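Engineer: Dumping the structure here so I can ask a few things about it.
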Amino acid sequence: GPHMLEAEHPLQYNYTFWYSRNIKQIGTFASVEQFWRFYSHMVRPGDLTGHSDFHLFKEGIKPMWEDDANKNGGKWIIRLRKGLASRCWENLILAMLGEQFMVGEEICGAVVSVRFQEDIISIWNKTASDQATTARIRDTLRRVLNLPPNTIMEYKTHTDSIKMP
Amino acid sequence: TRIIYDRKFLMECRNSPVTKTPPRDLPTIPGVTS
């Protein structure tokens, strides 16, 4: 016979976890608490196998360059040695969900991709040509992530990522 | 008036029984969703 109150911490946006090995939705959440429920019940990308990707995008934005939100868009990319993907992915999405980037509506979502010899984490934004936004995104990534300064970060438009070596 | 959370706060929000159950809608994908 308890007597309880319950209220959850709202996020600036609703977000959707996606998965790919065809990209499929895992679920959508709107609160910090609901986020941990989804996150704590997913395998961490470090413990993932083969050629799989996690995606965490604003609700309504599909993690595909074709999506209208990703027109004229781009992404910062970090190539990581094996063993860093789980911690980096966590820090990135916690920073994204916490609105640490401070670029208005420019963020679309974050990806982590486990590959054969390395891992890749990326964050997408809407306007590739907005240098003030891409630099602020860059500056936040170096902070919220604990990567050495000489860690190379690459910014590419989505077209730069399609049909190229 | 943007909603902003620092990392330490979000980490401490995990310490609640609300987080100890999966979402009902959670798909069962082998090797991904525990």
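All residue numbers given for chain B refer to Swiss-Prot; the residues shown span 50-83 in order.
The backbone N, Cα and C atoms fix where each Cβ goes, and this holds for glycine too.
Swiss-Prot lists these features:
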- B:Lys57 to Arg: Impaired ubiquitination by the BCR(KLHL25) complex (MUTAGEN)
- B:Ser65 to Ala: Abolishes phosphorylation by MTOR and increased ubiquitination by the BCR(KLHL25) complex; when associated with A-37; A-46 and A-70 (MUTAGEN)
- B:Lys69 to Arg: Does not affect ubiquitination by the BCR(KLHL25) complex (MUTAGEN)
- B:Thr70 to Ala: Abolishes phosphorylation by MTOR and increased ubiquitination by the BCR(KLHL25) complex; when associated with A-37; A-46 and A-65 (MUTAGEN)
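Could you tell me the structural context for the features on the list?
Structural biologist: Cβ neighbour count for B:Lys57 (mutagenesis position) (all protein chains, 10 Å cutoff from its Cβ): 9.
A coil conformation is recorded for B:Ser65 (mutagenesis position) in the three-state DSSP classification, outside any helix or strand.
Its Cβ taken as reference, B:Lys69 (mutagenesis position) is surrounded by 10 other Cβ atoms within 10 Å in the chains shown.
The number of other CB atoms found within 10 A of the CB of B:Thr70 (mutagenesis position), across every protein chain shown, is 11. DSSP gives B:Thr70 (mutagenesis position) a coil state; it is part of no helix or strand.
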Engineer: Note down the number of other Cβ atoms within 10 Å of the Cβ of B:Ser65 (mutagenesis position), including every protein chain shown.
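Structural biologist: Counting Cβ neighbours of B:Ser65 (mutagenesis position) within 10 Å gives 14.
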Engineer: What is the interatomic distance between the Cα atoms of B:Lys69 (mutagenesis position) and B:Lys57 (mutagenesis position), given in whole Å?
Structural biologist: 19
